Amino acid sequence: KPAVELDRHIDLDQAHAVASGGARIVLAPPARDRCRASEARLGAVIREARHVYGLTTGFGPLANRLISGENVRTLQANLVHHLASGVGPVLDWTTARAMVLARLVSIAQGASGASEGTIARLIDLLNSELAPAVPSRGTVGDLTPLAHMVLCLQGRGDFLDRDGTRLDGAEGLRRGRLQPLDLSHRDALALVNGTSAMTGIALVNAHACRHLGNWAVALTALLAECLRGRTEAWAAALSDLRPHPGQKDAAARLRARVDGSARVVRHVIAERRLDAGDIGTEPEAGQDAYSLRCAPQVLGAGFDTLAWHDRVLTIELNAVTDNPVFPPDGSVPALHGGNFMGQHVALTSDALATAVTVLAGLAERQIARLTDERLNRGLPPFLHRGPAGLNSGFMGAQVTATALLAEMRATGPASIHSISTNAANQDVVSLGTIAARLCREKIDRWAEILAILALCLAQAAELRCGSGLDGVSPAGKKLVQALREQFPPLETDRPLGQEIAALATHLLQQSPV
Amino acid sequence: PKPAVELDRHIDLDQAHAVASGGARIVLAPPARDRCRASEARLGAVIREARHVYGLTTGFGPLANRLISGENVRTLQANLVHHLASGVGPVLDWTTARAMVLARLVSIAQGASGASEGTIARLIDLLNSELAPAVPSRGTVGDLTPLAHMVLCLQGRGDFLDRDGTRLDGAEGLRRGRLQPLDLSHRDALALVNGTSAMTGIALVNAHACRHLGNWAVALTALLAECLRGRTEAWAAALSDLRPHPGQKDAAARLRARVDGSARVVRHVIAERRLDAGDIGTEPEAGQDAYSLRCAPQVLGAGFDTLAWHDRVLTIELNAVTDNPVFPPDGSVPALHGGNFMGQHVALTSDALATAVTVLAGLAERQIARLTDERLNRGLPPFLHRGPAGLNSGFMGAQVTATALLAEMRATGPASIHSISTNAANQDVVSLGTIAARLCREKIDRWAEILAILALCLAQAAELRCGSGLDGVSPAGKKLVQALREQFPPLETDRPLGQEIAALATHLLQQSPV
Amino acid sequence: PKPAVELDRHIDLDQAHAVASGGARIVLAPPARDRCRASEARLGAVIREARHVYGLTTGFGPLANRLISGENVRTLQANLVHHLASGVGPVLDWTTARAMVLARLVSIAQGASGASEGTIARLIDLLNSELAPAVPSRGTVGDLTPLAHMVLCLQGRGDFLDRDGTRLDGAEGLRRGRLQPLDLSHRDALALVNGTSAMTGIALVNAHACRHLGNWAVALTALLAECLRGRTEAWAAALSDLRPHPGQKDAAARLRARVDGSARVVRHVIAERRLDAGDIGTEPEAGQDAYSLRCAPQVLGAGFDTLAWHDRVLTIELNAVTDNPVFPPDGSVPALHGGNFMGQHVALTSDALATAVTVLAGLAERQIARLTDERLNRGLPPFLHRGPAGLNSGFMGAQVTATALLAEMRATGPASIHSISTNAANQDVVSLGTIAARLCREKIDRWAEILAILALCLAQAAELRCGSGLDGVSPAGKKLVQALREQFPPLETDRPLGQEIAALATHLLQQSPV
Ligand SMILES: O=C(O)/C=C/c1ccc(O)cc1
Ligand SMILES: O=C(O)/C=C/c1ccc(O)cc1
Ligand SMILES: O=C(O)/C=C/c1ccc(O)cc1
């Protein structure tokens, strides 16, 4: 199993690898040294009785109640207690671990004061096959979910195995070989702080979107091979005229997908010189409908949105979103501010959510065109096999895709719903965790719509080019053959619900390569 | 000596707005003029050779399978403008309409549209005049309809707008502005009715307005701290470094600068204080401010980063060729057919910026709600009234009005998610970018009104807290209040504020506090 | 001989619109005049007895804890109107502003507001004039602000509007309308600045508009069936009886009536046909129409039931007393303090109606989308063009415009869910009913434009299918097309349709196809 050495910076791929259990995690010596130095600084702050939130004060508006050193253990224990008011389905295994990792990366910068033991508890969890069982709702953007995490790590909360099966606190510590979290150093705020939950949810969203984006491209390409699509619309020259990075990338990836294909139309229409005799109505127009012709532009805009989201998220993931914080340079004993305000993830998650809904709509319209006997240039209605009428093929699945898209559209941005709370102390809140969660739901819906499109295209390719897929590009052939290893052709109507669900799960974790 | 913007290949957003607003004249650089002349020649050849090209030898949309004889091209393109002129709704404002014209011009200047010298000159003339075409704001799915209306205007068959929004009939417009009627005899109509000009023009005006409102958001947040004994340590650079989002670092830096020299803010780092047994108890105030002050860098910062992304994308779009079909300058092929007119980029960025604006307007609204609350404003009069309490309510009405404006902003969401297959299913996916840009503009206008209310409240609060002399107020804060007081008197007794709010809002959208 | 509406206690929605639109004068019935005179006296007694009453012996909002001495009440109420005049945004249109005035009047007529005879006369005089107060549309969280602006107008300190929307200053309004300046010396200002008058006025105008648009939605659906050989069995009464929703039953019955006498629709019940062995195979067409025709009763019906609910609630609101405080006519107590001003009823019904309007607008848009599609319109020209195809595109632009208008409608959601605590947390929950009603109105306007496009398309389609003589077309269908053709010529060749769409839309909102 590969290992990710965490020093100061970790990229999104490395983060997902650790969160997903694909890689172990190790704290590099430099990071351990910085953290040990921060641990010492917290010790000094405490010995000096400096006025520091959480060390000598109550919480929120109650910070005006100063606390004596002898009562800090109780203080921080009750912090975790009152914050554990979360409700709703627990975060999935990968996401909960991504949250744990997000808190760890912040701590690794060396300004949180976390003790070596506390850090070890986070590392141990990530190297185990377990995840804390944390409720998904309750935060306005992430004290509540992190408090639940703390309780779990103390053996006072459930754990999740890779399959999602729940284990009680005691069993989790035993099975994962985890030691109970001990906060005797008064470093509880190093664990209950920042934007860890929304950041964890967001990095999982990022990974899923990369794979779905690859599928969106690969299916658009296969669509072209099933409907005699025109490749000139995907020409590099057009990209150069409207140089959006995401568009250029999309167009390039589309051209690569259909390289070697004999099923697409490559002629440049303007090369044709017309004669008087040609004047009249031709069978087909010289350009395709937008679901093919404008794929670079639509996909590209979505890709540029994801690029922005990922740039912002990379900074957030590697930042210290803690409050208070302890300056490594020792300029002041501690700083008090609001780096826990998750507005960055809130806004990027909302923007990505819109992009996902837009790209899902493209896929949905691609299915709608491919299955329409009036628009699919000669293919069977709904790509059925067997006697028509007696069989409807993908007619149900097509409507299901529309249903999934319509549902996605009903939910909008989470960020615009800030409500003054906490006795007006938190008079503005980010709702970033909700934003990231709403984006995740759309991503899941998009995966299902793409799954339906994938199943439709495997059938359409065979109906158009025969089981041998004559004229189909090497990439298209590889994709269909891969699908057919687990999903049989539709020779007669059958229930597709379970296959759609199974395929969607795959699309979210792997690309067509 | 009005400034001049020489257009060649690239033009930045500030230059673009200078031309659209009439602050600068525009000229086509010699290299651009030559590239355009070369493209003009290519179109001529394409037509002479009877090449199969959309709009030159074919119908439009799904009717493109209907080929057209060269003898009827004049009619073909004339009816294109005719059938597309189905727009409705209020006309785009003067600056925005001109921004659309500019956006089409910049695309043409790249030299791949085949536009004739006369056509280009007609666009430049409009931009150098004091006029703007009167074009309906609704009708496009993202921008043939508004552009077709523009064409009719430039032909004297449509109204024009003066800087005030007053309409002039076509003939009067060409006359007053010394504009020659647009002549499409060269069959270059597709150079004018194409691309994402409308949404791009609307968005470039949005970008400019947001820069100014962002500056007011920072300046007012700073003045708020001076009126509520705000703590500056939350805006420390060290915190920005720990969470290095560019927008946040900038917001914090600008906030610190605004209060530089102030004796009204609390600058002590609370952690420097060493506590002893006698300190253990309940203090009057907590050691940190409520989020509307403490988290300003993070909230404003996220908004600024969204605007930064919006502008990066918009800059590329403005300087791109969103035409279809296009005529490659290298001459590799007679023409290319694709979909560079799909405005998904402006659609998604406008929607993202709209959300950011709603979030920042919410911050300003909560700042007003805190400042005017006698239980939260640390000693200031309820609703900052003057005169006997009760008999006077001060800004009580204005405060509720700010909330009402914010609530309305929240009712409208992203435009992009509503794509609907249309044009006989040929345009099965559409961007709705023009709608997206327009919805963002509306929120920007509401944000300006909310900031205007906050500004008027702060001018009053500063005097109530520090005396008419503003003792202890920062140099920047003093200058801002003094400037406001030049046109907006103190509220000594209750009076209608509606007109003043609207007047100030107009100002905030065009100038920053300096 | 201008009709007259005599107000006593109850007025229906039609009478209300008749007065608001100036189609009828308004007179106060003898019993209403007496109830009001008695209430006026009760207000006098409350003041004489120094009863603890909001607005008479107290400040406003959270400032009500500040008690006021009788000698300062004139000033108290004057500043109330002053601080509340913080409205911004475009003014309410002539009819809607008058509807607001009427709403306040009807509440007062119940005799629990204490309004003096003069105050009542000022409202009546305004309604019987050709003017309306010029009132900003934004500023209320749900309607003190718009009503305060109304008060200023009636005192000659605010603008007025003529039927065309042209603005007149305060002096000119009082002069031209032959109105007396409003005098609040009786300390009855709270009888004018109170309740839900603005949202109720906006909503009642919405109700009238929806009735007409609904009639057009039915008429055009029927004409669509005559243009596409629609099957009438889907509109049979038997189906309505099996699923007894009132709105659906009514929709089906109105549809059948519209096509009565038509020889262009298919009336054969498919199940009557017995199939033989040689019938098995693929028929040209399916035995049932697409949903835009087959499910018209169900879709239109659900919208009609929503409007019915909206109207039932609105009727109660219009004829209710939404004031605070109130003076019990039964003399049980001097006054009651509560929250009848909370416009949650109009907020929720406006939001529900807005959704229904968007759904029905969607139906019309899809009907246009089907009718103009050569692959779906059963033999009609692509986009219903005349003249050579390609060279002409007909309604291709208008069809896209319809889609764009619908997409914009969808971007805005319910206003009610955005309640934000305001007024120093005193108004911790607000209705936003005024905003809700306004958002619904905008959707209604978009719906009218979409229906206008459909109407123009259908007139053309009817002539293309049945010839200029409309052979086989029902009497109702013929009347509608002929009526349209008196003002809107056929589209024999492509031409700008924007102005015609807008003109027709204006007509559809005020008159039904009869
Ligand atoms: O203002 C802060 O830094 C603290 C906020 C807070 C709000 C609710 C809690 O349950 C804990 C902390
Ligand atoms: O597919 C295209 O390139 C053309 C689309 C189009 C749609 C509606 C119009 O009115 C004109 C062009
Ligand atoms: O609570 C009330 O009845 C008064 C509310 C109110 C709020 C804002 C105003 O400007 C006037 C009255």
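Chain A uses Swiss-Prot numbers throughout; the residues present, in order, are 8-148, 152-523.
So this one's X-ray crystallography, 1.6 Å, going by the header.
Here the Cβ of each residue, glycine as well, is placed from N, Cα and C on the backbone.
Sequence-distant contacts of A:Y60 (active site, proton donor/acceptor), defined by Cβ-Cβ distance under 8 angstroms and a gap of at least six in the same chain, are A:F66, A:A70, A:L199, A:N333, A:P334, A:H346. DSSP assigns A:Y60 (active site, proton donor/acceptor) to coil in the three-state reduction, placing it in neither a helix nor a strand. Annotation source Swiss-Prot lists active site, proton donor/acceptor at A:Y60, citing similarity to another entry.
A:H89 (mutagenesis position) falls within a helix when secondary structure is assigned with DSSP. Among the sequence features in Swiss-Prot, the mutagenesis site A:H89 to F is noted as follows: Abolishes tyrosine ammonia-lyase activity. Increases affinity for L-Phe. Increases the low intrinsic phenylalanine ammonia-lyase activity about twentyfold.
Per Swiss-Prot, substrate binding site is recorded for A:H89, A:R303, A:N432, A:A433, A:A434, A:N435, A:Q436. Long-range Cβ neighbours of A:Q436 (substrate binding site) (same chain, at least 6 residues apart, Cβ-Cβ under 8 Å): A:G67, A:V147, A:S430.
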- [ ] Filter the binding-site residues A:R303, A:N432, A:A433, A:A434, A:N435 down to those with CB closer than 6 A to an atom of ligand 1; keep them in sequence order.
- [x] A:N432, A:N435
- [ ] Rank the binding-site residues A:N432, A:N435 by the number of other Cβ atoms within 10 Å of each Cβ, and give the residue at the low end.
- [x] A:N432
Open item on the list: Let me spell it out: for each of the binding-site residues (A:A433, A:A434), count the other Cβ atoms within 10 Å of that residue's Cβ, using every protein chain shown. Which one has the most?
Closed with: A:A434
Open item on the list: Of the residues named as substrate binders, A:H89, A:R303, A:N432, A:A433, A:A434, A:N435, A:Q436, how far apart in Å are the Cα atoms of the most distant pair?
Closed with: 56
- [ ] Taking Cβ distances under 8 Å as the criterion, give the subset of the recorded positions A:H89, A:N432, A:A433, A:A434 near chain B, ordered by sequence.
- [x] A:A434
Task: Neighbour count (Cβ, 10 Å) for A:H89 (mutagenesis position) - done: 12
TODO: Would you mind pulling the DSSP three-state label for A:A434 (substrate binding site)?
DONE: coil
- [ ] Quick one: pull the CA-CA distance for A:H89 (mutagenesis position) versus A:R303 (substrate binding site), whole Å only.
- [x] 56
Task: All-chain count of other Cβ atoms within 10 Å of A:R303 (substrate binding site) - done: 24
